[PDB]
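*Asks:* First, the structure itself, so that you have it in front of you.
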Amino acid sequence: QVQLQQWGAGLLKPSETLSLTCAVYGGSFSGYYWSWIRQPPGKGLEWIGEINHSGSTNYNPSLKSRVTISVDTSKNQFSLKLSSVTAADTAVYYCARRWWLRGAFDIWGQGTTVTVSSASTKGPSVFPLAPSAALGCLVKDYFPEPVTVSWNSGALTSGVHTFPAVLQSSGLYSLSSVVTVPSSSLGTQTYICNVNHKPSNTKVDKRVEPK
Amino acid sequence: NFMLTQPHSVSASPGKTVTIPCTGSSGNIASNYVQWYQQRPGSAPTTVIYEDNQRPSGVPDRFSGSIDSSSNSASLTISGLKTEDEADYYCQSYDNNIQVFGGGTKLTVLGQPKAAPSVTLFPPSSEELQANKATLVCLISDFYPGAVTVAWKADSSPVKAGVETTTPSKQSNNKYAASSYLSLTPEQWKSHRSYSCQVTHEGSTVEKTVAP
Amino acid sequence: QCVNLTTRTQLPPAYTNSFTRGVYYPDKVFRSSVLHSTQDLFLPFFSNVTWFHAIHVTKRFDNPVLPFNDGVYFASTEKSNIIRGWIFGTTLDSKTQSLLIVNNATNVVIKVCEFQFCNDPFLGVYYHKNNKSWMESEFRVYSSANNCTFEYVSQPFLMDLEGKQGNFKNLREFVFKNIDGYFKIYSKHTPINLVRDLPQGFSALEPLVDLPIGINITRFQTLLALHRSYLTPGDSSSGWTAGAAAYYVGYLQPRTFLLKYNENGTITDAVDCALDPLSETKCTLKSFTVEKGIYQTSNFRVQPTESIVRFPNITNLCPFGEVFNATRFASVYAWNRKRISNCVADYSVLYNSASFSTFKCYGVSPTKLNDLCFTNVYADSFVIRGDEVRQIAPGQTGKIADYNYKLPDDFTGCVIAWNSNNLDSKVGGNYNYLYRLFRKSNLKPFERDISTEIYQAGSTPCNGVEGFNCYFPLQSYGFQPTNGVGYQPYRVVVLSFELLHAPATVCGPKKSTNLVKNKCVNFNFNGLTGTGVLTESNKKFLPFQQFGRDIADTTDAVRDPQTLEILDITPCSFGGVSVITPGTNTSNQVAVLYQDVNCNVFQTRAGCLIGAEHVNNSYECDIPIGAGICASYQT
């Protein structure tokens, strides 16, 4: 029955202000509790604050200092402002209804992603990971995703892996690849990482070798 | 103030039955209603228990809530596990003009055989030592379920600085993989006369090691 | 295997009037010299239908994916037969099966497959002067095909591989319709020598095939052969050419049609019944001609616009403030009870109060009790330690539950509590609060026990004065203000609800809407429920009377619960529509009468006549309308 549709500015940079709106179809603001909840990437839910029935507001003490929540009944719409943003405000944000003060989160908005990032397009540093013959390539501090890798210009695919990219404390990514061969095969041909980073049009076929 | 805690992961084979605990702390969980939400990845959560025992309309009677003030705990039992039960589960309650949530438990239904992590660790890049840094990498692979956590050492002692790490995600053969990186300087690499990376996974524990 | 087509200059699609086109034989039944009525998916008459182009002048060609809706009417005026067939399905992307038709001079290939259809599906057709023929160089329709389940080849169609020119000498037209996993097709071909567009005249499509495909269809796309002529570079930057074809799309929808079958068993004319009032008249009489007269043809009827519900003022609120905001609470061993009856309980002021530390209910959810009713409610109240609030619930145990206040295991009330050390704590403690530490046995549910005599602890039979094994049964709480929270006082209230055979007297408040007048509305006045037009009244009920009835014993007036005003109820239960005709031999224009409704148009005694001019000049009656009024066909 009742629908919540939400929208706002999904991409920000540090010390700006975040702003979302959520709007209700098939229902009315007056009788119910309306609330904002966020979920950091791969983390537990955090409740931000709420409007009660008849439109007074209550906020989580940990965000009280820099949050504001407000309604316009003439649009069936309510909104969240969160000031002074930092990387930690990166999350998915949901609006939700509750029937009464201690009751369930009854229905949910579709959720919207927010990324707070200082970063802008920048090519990789590319490196050996010396054999220990599993042997590897480190692609360190590059942005944005994606990036592409192969070994020995495609001449080698034996025991390859390509781990998920870490979004680092720099706001840049890092990626690793490993290739795996018998203990005889230490540096025995053109051991290189064919790193191609099309967000900066870049390509390098950088060295990997035995210590 | 008041906190709900949950186990990070739970798993059992399909057709079997599991309990997810949700433990109150710094106050008494029995004092207000408890809800359980299921979130299936990439979507908004949904309720499965909406007061301590009450099950919403359309929710399978496989789902069953409970509470006891003697353990200061709630718990959710799912009986007759199925492929579609694999999700995150969060308990939640009102406290003191605050809604509190548990950390959430991942439930997996145990389709594959068990698999311990194959682990790999490398020396820092020679060319990065030349570039005045030392990012060692600890790489974790082929585990099942997707549940590892990672613990770096420099020398033999645990190290918390310079560590940066992925969530575990599904590799091509439907096992799980993760990676962790320990960023230091070349002097710090030369200072730490070994490097190690313990991995713990569904009670099993594993290691991988390198040194200057 | 897949490629792209250049993103282009274009103009929006046009529209044209379908006229009579798009009728087809519904059934495999011979019927001769007869008029038959049927309800089916048809293209309704005179519909605007989308007109699409495929022209290299620039570069406007128009084969998007289109909806299938209930079914498609398609038409082409002929060129190089640039349309090669069509693809139908849902996801189109191998992962759902889709139907491919391709209509080649080698073979009419019909295939259902997991086709991976392209960013731009087409046949790359090149003039192979290598071997003095046009040919398809490239099946640029799909990347892969899998799990096909069905294939058929029909006989090579009236459509060709070469860069030919039908030059609109022929109109080819089709209906595509999917029902119950049977994909029907119908078609007709027809010589035309108009310049362009759909012609006026009637024709019926015959059945062409039925395919028992079973698959999901939602969308379709027209497939084109694109001229990689030898003047083109042979790439997809510009190595192609569109030609100059045209095609049309309309949609079927549920309609009743009347079909004229001639002696030869062929459909020869039709009426879309829902089109206009004369079409409804012909469809009612089951005839293509209508004699001069007036014909009752349909019923008009108005529908309610809103629902109003309306109940007496909320006034007699239950005494909860006297219980919860009370100055002195009881000791738990001697707990107070108050009994609540004959009032409106608004539990909302309790259940969404932030003040309470504990609030929960058993057998009842707060989401329901504001719309529930009871014989009585009891509020029991007392003071206990913060630890002991645990024990005020079903099935609990220890000194408070067992020696002071026991709830039933099947209890249906609510327990509410809050911390206080302001009303009820001070230095040295407030010792005025007590509990039974000892008893011979546990209490039964809602028992109380004020009995104050020395508890003999088994051994040493004790002559009514305290000593070893012989203890006074009550203890007093040490309610210091600096106690830890488990030892702070908490005031408690337990609300126990009940139902007996006596009528209910405690109930949740009833919401009222605004009161609206002079619209047909659904309504509920204090339980009296109905539908009609509400208006003010001259009636005068006696002070106790609530609603009026007519001589037929049906409700015709009502009193408003919140203002005591009298309202007349009038039914919006109208009827009758009639069509007035000069005879179809004379003319196709008509007038219509609505049998009794407040509205050229012209109100009359016999309802509002629409679509004919009222004139003051009297004549003898041509066609009788109502109450000395007639209608006629005149200059």
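The residues of chain C that appear here are 14-70, 76-617, 641-676 by Swiss-Prot count, in order.
According to its header, this structure was worked out by electron microscopy, 2.9 Å.
Just so it is clear, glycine is given a Cβ too, placed from its N, Cα and C backbone atoms.
These came from Swiss-Prot, pasted as-is:
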VARIANT   C:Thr20 to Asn  In strain: Gamma/P.1
VARIANT   C:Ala222 to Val  In strain: 20A.EU1
MUTAGEN   C:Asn234 to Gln  Increased resistance to neutralizing antibodies
DOMAIN    C:334-527  domain 'BetaCoV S1-CTD'
VARIANT   C:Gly339 to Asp  In strain: Omicron/BA.1, Omicron/BA.2, Omicron/BA.2.12.1, Omicron/BA.4, Omicron/BA.5, Omicron/BQ.1.1
VARIANT   C:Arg346 to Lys  In strain: Mu/B.1.621
VARIANT   C:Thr547 to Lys  In strain: Omicron/BA.1
*Asks:* Just the number: how many Å between the Cα atoms of C:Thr20 (variant position) and C:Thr547 (variant position)?
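*Replies:* C:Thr20 (variant position) to C:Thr547 (variant position), Cα-Cα distance: 62 Å.
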*Asks:* Between the recorded positions C:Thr20, C:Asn234, where is the Cβ count within 10 Å the lowest?
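*Replies:* Minimum Cβ neighbour count within 10 Å, taken over the recorded positions C:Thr20, C:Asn234, occurs at C:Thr20.
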*Asks:* Taking the Cβ of C:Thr547 (variant position) as centre, how many other Cβ atoms lie within 10 Å?
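*Replies:* The answer is 11 other Cβ atoms.
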*Asks:* Which one of the variant positions (C:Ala222, C:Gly339, C:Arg346) has its C-beta surrounded by the most other C-beta atoms within 10 angstroms?
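*Replies:* Output for this query is C:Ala222.
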*Asks:* Fill in the CA-CA distance, C:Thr547 (variant position) to C:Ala222 (variant position), as an integer in Å.
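*Replies:* With distance taken Cα to Cα, C:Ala222 (variant position) is 53 Å from C:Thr547 (variant position).
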*Asks:* If we check Cα distances from C:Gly339 (variant position), which of the recorded positions C:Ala222, C:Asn234, C:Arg346 wins as closest?
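*Replies:* Spatially nearest to C:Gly339 (variant position) by Cα position is C:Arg346.
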*Asks:* Do me a favour and check the Cα-Cα span between C:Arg346 (variant position) and C:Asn234 (mutagenesis position); whole Å is fine.
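*Replies:* That separation, Cα to Cα, works out to 73 Å.
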*Asks:* Could you measure between C:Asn234 (mutagenesis position) and C:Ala222 (variant position) for me? Cα positions, answer in whole angstrom.
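*Replies:* Counting only the Cα atoms, the answer is 28 Å.
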*Asks:* What does DSSP say about C:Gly339 (variant position): helix, strand or coil?
*Replies:* helix
*Asks:* How would DSSP class C:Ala222 (variant position) in three states?
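*Replies:* DSSP assigns C:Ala222 (variant position) to strand.
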